[PDB]
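Enquirer: The structure under discussion is supplied below as structure tokens; questions concerning it will follow.
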Amino acid sequence: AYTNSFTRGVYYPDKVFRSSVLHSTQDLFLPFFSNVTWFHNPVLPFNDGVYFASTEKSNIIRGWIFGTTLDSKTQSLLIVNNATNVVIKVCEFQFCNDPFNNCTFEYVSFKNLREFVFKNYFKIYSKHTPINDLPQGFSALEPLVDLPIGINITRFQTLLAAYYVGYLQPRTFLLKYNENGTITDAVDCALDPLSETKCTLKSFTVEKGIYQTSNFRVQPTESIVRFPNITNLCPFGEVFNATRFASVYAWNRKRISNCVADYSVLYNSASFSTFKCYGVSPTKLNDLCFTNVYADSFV
Amino acid sequence: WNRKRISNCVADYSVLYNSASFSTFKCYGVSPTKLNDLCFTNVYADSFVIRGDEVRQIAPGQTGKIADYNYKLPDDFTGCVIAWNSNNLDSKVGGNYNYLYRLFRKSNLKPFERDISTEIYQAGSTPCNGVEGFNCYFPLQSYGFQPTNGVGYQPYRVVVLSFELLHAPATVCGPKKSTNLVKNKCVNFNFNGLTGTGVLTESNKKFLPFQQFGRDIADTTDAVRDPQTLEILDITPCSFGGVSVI
Amino acid sequence: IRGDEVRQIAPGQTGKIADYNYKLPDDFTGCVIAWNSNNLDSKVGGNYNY
Amino acid sequence: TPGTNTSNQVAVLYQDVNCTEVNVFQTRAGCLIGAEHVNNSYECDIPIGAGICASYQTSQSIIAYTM
Amino acid sequence: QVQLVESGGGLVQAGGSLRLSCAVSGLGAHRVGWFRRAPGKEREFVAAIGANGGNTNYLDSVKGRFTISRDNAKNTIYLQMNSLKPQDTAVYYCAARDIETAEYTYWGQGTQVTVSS
């Protein structure tokens, strides 16, 4: 079953104290009114970022796992809470498919929902909302820690009564900075035409009228390459496939130019015992140019 | 390459660049002469030893086999790159081969990425699938370090101080000492390395625990929380006005 | 000077020979010329007059 | 759109593109989506182009009528 | 250049541990490897180690039961045959790489290893 994310996907993009200004920010964000998986444990993809929302009063879920292979002996970020302190580690502790060495990093330090934003060095944001489960009101997240790892991540997992996960998207967002300096309202710049107008006019009030806002630039469906027929091929066969050839002293030099250099037979074919060249790629020869070439044949 | 965090301290880069031991010392986006008086949020030191001929490629924007598949800097990097001859302490007679480097990979390395995975490189048409052989080269290739070779093949020790100059509470602040807090008068203030002129006055602002300084619509600093005391300040510019003769 | 610090003999460059012994103006106009002279400079056992 | 102080509804006009290439009313200034075409004519409230104008009226929606 | 010569190949009983040791000329900067020609099959990988290296890979057939060693002192290499099951008989060879476009640039003429059940 799935649930909507009414207005979640905005954190504080910067550390400055902004006040009384409609400020524009662009970053990876989760679009407002987007779908999340209403999970009641499994493995999920990771594209650019992740959002998280946990429904629990007893701290059931305390950590996460990350990485590409997500298997033992593979570098993974491990955040864990031991009920006495919270630990952040990069130790790939042995984990099977459903978990309930070479340690490199270490760090030890119903009523509410925790919202987490991840992106890639690593970033973390969160904030808490003491509620008497998801109100549709404004949501902004405060950065927590940005601990670097310098490693590729394309997937992740969870540690272990429900939670919500949603994927952030590249977008443009605008913030109503008040006198108080916090965030009280933000409007998407790609949800609905009124919102796009609010952003382009850069205000929360639009007086009646036509307003040109942006463009409709269609994207291409595919990329086409067209050229003349492959004719004509150089006679490399004559030099290579010659039954009779001239001896090492009497070698035949064949000048070659104005030819389609089909290097495929030379290197795609594995029959030839030695294919040696220095300063030029044996596999990329089709991608290089030579004005004039000569060929010598002997035994 | 190992990454050692440098933070929660005070630094002195003047001795580091002045010393004659550093035959190579190149700074990008900052000039060393004024490193002493500007503070930084975090400094990263990455240590790795490269062959001599490939020092000049490791710079933002440049490529090369190690520059591409082994270590690469952002094209917009800020900081300094440091290198020097290391035959004396590292290279041993008879050949030093305890060092390796990755040469062939399917994809290039994006900024600050480290790869130590150990699978063969598939270069041929047919997948190797764990077979070593023709067109199946393991990516790691060792350095052949003989203490007598030419400097072009000699080992240079390298550390990259990537100065991450960020707007955040800074940690490594440089040697320059403080001066007593001044208020309600025109002064050339300098907090955490931001050079400014204006009158300090306490503000009504309340910062979020990670918040450091505010801003104005014209991208001019308008408030700062004092570094050694949580003093919210208002950087009002000193009075000025046009004068016209009659 | 040694060839190691020929980099320093340029307007704008920073080095001990540039800073404390000879500094070209930042607006220098002219040609800087250098060549080796070990045939008349280096000797048996070397020279300490420089 | 009318003012946000009056309504949150909106209409959209695509300039110089026919609207088979994107209830729906097509003008000589492109095709309009989000406002009902009306045969009746009224005064000019919001210009659109080539004569058509848009307005907010009573259930209560946005209309496109010849000036 | 670098030249390879092999020693220590012969007939041994099933389960026997033999010593194959191949000598090289001017080695030190090349990832040495051991290879075998099966009577009915072409050459296949056995073991490979870099200079002063721990980079070890073995085929699943040789997994857990053959290890190679590098002296770095006597200019020769050692491969550990343990309980060699009979169907692993072949002619063994050494090979190394400096810069290659084929499997490996320099090879060893090798020798014969035979096992009787």
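Along the chain as shown, the residues are counted starting at 1.
Just so you know, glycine gets a Cβ as well, placed from its N, Cα and C.
In case it's useful when we look at the structure, here is the feature table from Swiss-Prot:
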MUTAGEN   A:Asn81 to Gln (Swiss-Prot position 121)  Partial loss of biliverdin affinity
MUTAGEN   A:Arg114 to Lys (Swiss-Prot position 190)  Partial loss of biliverdin affinity
MUTAGEN   A:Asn152 to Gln (Swiss-Prot position 234)  Increased resistance to neutralizing antibodies
MUTAGEN   A:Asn229 to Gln (Swiss-Prot position 331)  Reduced viral infectivity
VARIANT   A:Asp98 to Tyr (Swiss-Prot position 138)  In strain: Gamma/P.1
VARIANT   A:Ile131 to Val (Swiss-Prot position 210)  In strain: Omicron/BA.2.75
VARIANT   A:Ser269 to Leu (Swiss-Prot position 371)  In strain: Omicron/BA.1
VARIANT   A:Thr274 to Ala (Swiss-Prot position 376)  In strain: Omicron/BA.2, Omicron/BA.2.12.1, Omicron/BA.4, Omicron/BA.5, Omicron/BQ.1.1, Omicron/XBB.1.5, Omicron/EG.5.1
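Quick one: how deep are these features, and who are their neighbours?
Expert: Taking Cβ-Cβ distances under 8 Å and a sequence gap of 6 or more within the same chain, the neighbours of A:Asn81 (mutagenesis position) are A:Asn59, A:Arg62, A:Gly63, A:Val87.
Under DSSP, A:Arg114 (mutagenesis position) is assigned to a strand (E or B) in the three-state scheme.
Around the Cβ of A:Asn152 (mutagenesis position), the same chain contributes A:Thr68, each under 8 angstroms and 6 or more positions distant in sequence.
All protein chains shown were included, and the count of other CB atoms within 10 Å of the CB of A:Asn229 (mutagenesis position) stands at 5.
Under a cutoff of 8 A between CB atoms, and with a sequence separation of 6+ in the same chain, the neighbours of A:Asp98 (variant position) are A:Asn41.
Neighbour count (other Cβ atoms within 10 Å of the Cβ, all protein chains): 11 for A:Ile131 (variant position).
Under the three-state DSSP scheme, A:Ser269 (variant position) falls in the coil class. Within 10 Å of the C-beta atom of A:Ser269 (variant position) sit 10 other C-beta atoms, taking all shown protein chains into account.
Classification of A:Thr274 (variant position) by DSSP places it in coil, neither helical nor stranded.
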Enquirer: A:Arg114 (mutagenesis position): which of the recorded positions A:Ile131, A:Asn229, A:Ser269, A:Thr274 is the nearest Cα neighbour?
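Expert: The smallest Cα gap between A:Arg114 (mutagenesis position) and any of the recorded positions is with A:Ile131.
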Enquirer: Would you identify which of the recorded positions A:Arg114, A:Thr274 has the most other C-beta atoms lying within 10 angstroms of its C-beta?
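Expert: The largest 10 Å Cβ neighbour count belongs to A:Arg114.
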Enquirer: Filter the recorded positions A:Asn81, A:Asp98, A:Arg114, A:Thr274: retain a residue only if its CB is under 8 A from a CB of chain E. Output in sequence order; output 'none' if empty.
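Expert: So the ones by chain E are A:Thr274.
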Enquirer: Quick one: Cα separation, A:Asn229 (mutagenesis position) versus A:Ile131 (variant position), in Å?
Expert: 71
Enquirer: Fill in the CA-CA distance, A:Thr274 (variant position) to A:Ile131 (variant position), as an integer in Å.
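Expert: Spelling it out, the Cα of A:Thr274 (variant position) and the Cα of A:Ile131 (variant position) are 74 Å apart.
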Enquirer: Which state, by DSSP, holds A:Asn81 (mutagenesis position): helix, strand or coil?
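Expert: SS state of A:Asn81 (mutagenesis position) = strand.
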Enquirer: Less than 8 Å, Cβ to Cβ, versus chain B; work out which of the recorded positions A:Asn81, A:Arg114, A:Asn152, A:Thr274 satisfy that and list them by sequence.
Expert: A:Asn152
